[PDB]
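A.B. asks: Dropping the structure in here first, questions after.
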Amino acid sequence: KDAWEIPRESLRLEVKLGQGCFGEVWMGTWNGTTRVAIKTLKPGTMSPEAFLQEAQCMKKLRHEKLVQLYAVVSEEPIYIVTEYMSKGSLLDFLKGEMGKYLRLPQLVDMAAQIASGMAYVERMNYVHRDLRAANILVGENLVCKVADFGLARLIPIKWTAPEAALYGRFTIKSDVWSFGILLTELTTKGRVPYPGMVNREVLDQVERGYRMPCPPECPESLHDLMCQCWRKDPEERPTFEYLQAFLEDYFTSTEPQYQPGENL
Ligand SMILES: COCCn1c(/C=C(\C#N)C(=O)NC(C)C)c(-c2ccc(Cl)cc2)c2c(N)ncnc21
C-alpha cells in the first residue's frame, strides 16, 4: 500500500554482516545493478505492524549524512533496503586496523559530518534517542552517516543522558549529550566510555557531577566542547548547529597551532 513497497525477486541476498534479536543484516543486490544493505526481521521477536515505525522516519527523512532508504517489504518476513556502506560501523572501523593511524583532523571531520546529519534531524524536529559510534556508518572517503534511528521520536546508559535514562525526557538535547560521549569514542579509538565503571555506578557518579576527563593528547578546547555537551541543564547544552560550525572550523578558529602527537 506504498511506493516504497517492492517485490521479493529484485533483492538478491549475498553476504552476512550482523546478527541481532530483531534479525540479520545483509549486503545484496537490488534489480541486479545496485549494491544494497538489507535489514531483516525474524518473525517471533517483533510483530509486523510494530516494525512499520522503524522505517517511517526513514521515509520522511533525507539528507547526505543520513543512511538512505531505497525500499521495503511490509509483508512478513520484513526486509528494509538501504545504501550499502562499504566500511561498516564507525566503532568497528576505529577499533580495528584502518583507524590505528586516524589522527585528530580525520576524526574531527567525521564528527563535523555526523553533526551535519543531526543538525538536519534538529531542523526537522526529530530525536535519534540512540546516537553513538555503533550507529554511525563509515563509507568511501570517510563519509560518515547517522544510521539506526529505528524508534526515533516524532516530537544503553553510558551514552544516554540522565534525564532520559531516568525520567524518559528524550529530547534533541539528550542527543547533544550522547554526541558529546561520541566525541570520547573518536578520540580513544573506539573504547567504551566510563572505563572501569558499570552501568549502575555510572548513573550515580554522573548525577553527583562526574564528567569524563580530557583523554590523553586531546586539545583542551575539544574537551571543553564535550563539557558543554554534558551540562546538567538540557538548555545550557549547545545545539547541532553550533557544534557543526565549531568542528568544521576547528583547526582555523579554535586550534590553528595544533601539532600531531602519537595517537592524535
Ligand atoms: C557489520 O556492521 C555493520 C552492519 N550494517 C548495518 C547494521 C547495523 C549498523 N550500524 C546494526 O544493526 N548493527 C551492527 C550489526 C553492529 C547496516 C544497516 C543500518 C540501517 C539499516 Cl535500516 C539497515 C542496515 C549497514 C549498512 N547500511 N551498510 C553497511 N553495514 C551495515
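Residue numbering for chain A follows Swiss-Prot, covering 257-411, 425-533 in order.
According to its header, this structure was worked out by X-ray crystallography, 2.5 Å.
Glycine is no exception: its Cβ is also placed from the backbone N, Cα and C atoms.
Sharing the feature lines straight out of Swiss-Prot:
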type	residues	note
BINDING	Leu273, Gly274, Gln275, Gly276, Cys277, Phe278, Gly279, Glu280, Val281, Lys295	ATP binding site
ACT_SITE	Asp386	active site, proton acceptor
MUTAGEN	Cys498 to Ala	Significant reduction in S-nitrosylation
MUTAGEN	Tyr527 to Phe	Constitutively active
A.B. asks: What's the end-to-end span in Å, taking the Cα of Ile411 and the Cα of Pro425, for the 13-residue unmodelled region?
C.D. replies: 21
A.B. asks: May I have the list of same-chain residues other than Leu273, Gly274, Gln275, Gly276, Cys277, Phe278, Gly279, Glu280, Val281, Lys295 whose Cβ is within 8 Å of the Cβ centroid of the recorded ATP site, in sequence order?
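C.D. replies: So the additional residues around the site are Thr296.
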A.B. asks: Suppose we draw a 10 Å sphere around the Cβ of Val281 (ATP binding site). How many other Cβ atoms does it contain, all chains included?
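C.D. replies: Taking all protein chains shown, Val281 (ATP binding site) has 18 Cβ neighbours within 10 Å.
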A.B. asks: Determine the minimum-neighbour residue: among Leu273, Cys277, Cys498, listed as recorded positions, which Cβ has the fewest other Cβ atoms within 10 angstroms?
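C.D. replies: Minimum Cβ neighbour count within 10 Å, taken over the recorded positions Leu273, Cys277, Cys498, occurs at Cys277.
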A.B. asks: Let me know the largest Cα to Cα distance in Å among the ATP-binding residues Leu273, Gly274, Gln275, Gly276, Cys277, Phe278, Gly279, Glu280, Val281, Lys295, as an integer.
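C.D. replies: It comes out at 14 Å between the most distant Cα atoms.
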A.B. asks: In sequence order, which same-chain residues at least six apart have a C-beta under 8 angstroms from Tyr527 (mutagenesis position)?
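C.D. replies: Listed in sequence order, they are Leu360, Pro488, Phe520.
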A.B. asks: What's the number of neighbouring CB atoms sitting within 10 A of the CB on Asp386 (active site, proton acceptor)?
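C.D. replies: Total other Cβ atoms inside 10 Å, all chains included: 20.
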A.B. asks: Where does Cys498 (mutagenesis position) sit in DSSP terms: helix, strand, or coil?
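C.D. replies: DSSP assigns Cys498 (mutagenesis position) to helix.
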A.B. asks: Among all the protein chains here, how many other CB atoms are within 10 A of the CB of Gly279 (ATP binding site)?
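C.D. replies: That number is 20.
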A.B. asks: Taking only the recorded positions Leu273, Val281, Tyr527, which have a CB closer than 6 angstroms to any atom that belongs to ligand 1?
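C.D. replies: Once distances to ligand 1 are taken from each Cβ, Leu273, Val281 fall under 6 Å.
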A.B. asks: Tell me the Cβ neighbour count for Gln275 (ATP binding site), meaning other Cβ atoms within 10 Å of its Cβ, over all protein chains shown.
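C.D. replies: Result for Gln275 (ATP binding site): 10 neighbouring Cβ atoms inside 10 Å.
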